[PDB]
Amino acid sequence: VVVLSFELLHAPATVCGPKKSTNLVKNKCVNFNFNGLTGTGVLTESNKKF
Amino acid sequence: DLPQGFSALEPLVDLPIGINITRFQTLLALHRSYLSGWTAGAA
Ligand SMILES: *[C@@H]1O[C@H](CO)[C@@H](O)[C@H](O)[C@H]1NC(C)=O
């Protein structure tokens, strides 16, 4: 028998479910969800250096 | 030791500790004398 106990505290949550990579589509108007930032735009190539 | 000009300070490591901090202290390195058990030094 394995008993799983889940608790929530004031500290930020750090145990969390799997995140889906899905796939990337470019040069089309697509809803994007990048690291919690949502919106709608065309993802073209960028010459900016981060 | 505090020079002029600007040197941007880059990030190093953000840590989700979530604890209470009010005091801090510096840790130094000391070598055993093997001969006054630790070699004299300054920081
Ligand atoms: C953090 O510790 C200090 C000193 O013990 C105390 O005054 C302060 O209330 C503490 N913070 C919290 C959120 O309890």
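The residue numbers of chain B are those assigned by Swiss-Prot, with the residues present covering 215-249, 256-263 sequentially.
Keep in mind that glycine also has a Cβ here, set from the backbone N, Cα and C atoms.
Swiss-Prot gives this note for the published mutagenesis B:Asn234 to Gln: Increased resistance to neutralizing antibodies. Secondary structure at B:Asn234 (mutagenesis position), as computed by DSSP, is coil.
Under the heading of natural variants, Swiss-Prot lists B:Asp215 to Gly and annotates it as follows: In strain: Beta/B.1.351. Under the DSSP three-state reduction, B:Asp215 (variant position) is assigned to coil, being neither helix nor strand.
Under natural variants, Swiss-Prot gives B:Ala222 to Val with this note: In strain: 20A.EU1. Classification of B:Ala222 (variant position) by DSSP places it in coil, neither helical nor stranded.
Annotation note: B:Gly257 (variant position) sits in a coil segment as assigned by DSSP. On its own chain, B:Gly257 (variant position) has B:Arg246, B:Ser247 as residues at least 6 apart in sequence with a Cβ closer than 8 Å to its own Cβ. Swiss-Prot documents B:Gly257 to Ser as a naturally occurring variant and attaches the note In strain: Omicron/BA.2.75.
Distance noted between the C-alpha atoms of B:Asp215 (variant position) and B:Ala222 (variant position) is 16 Å.
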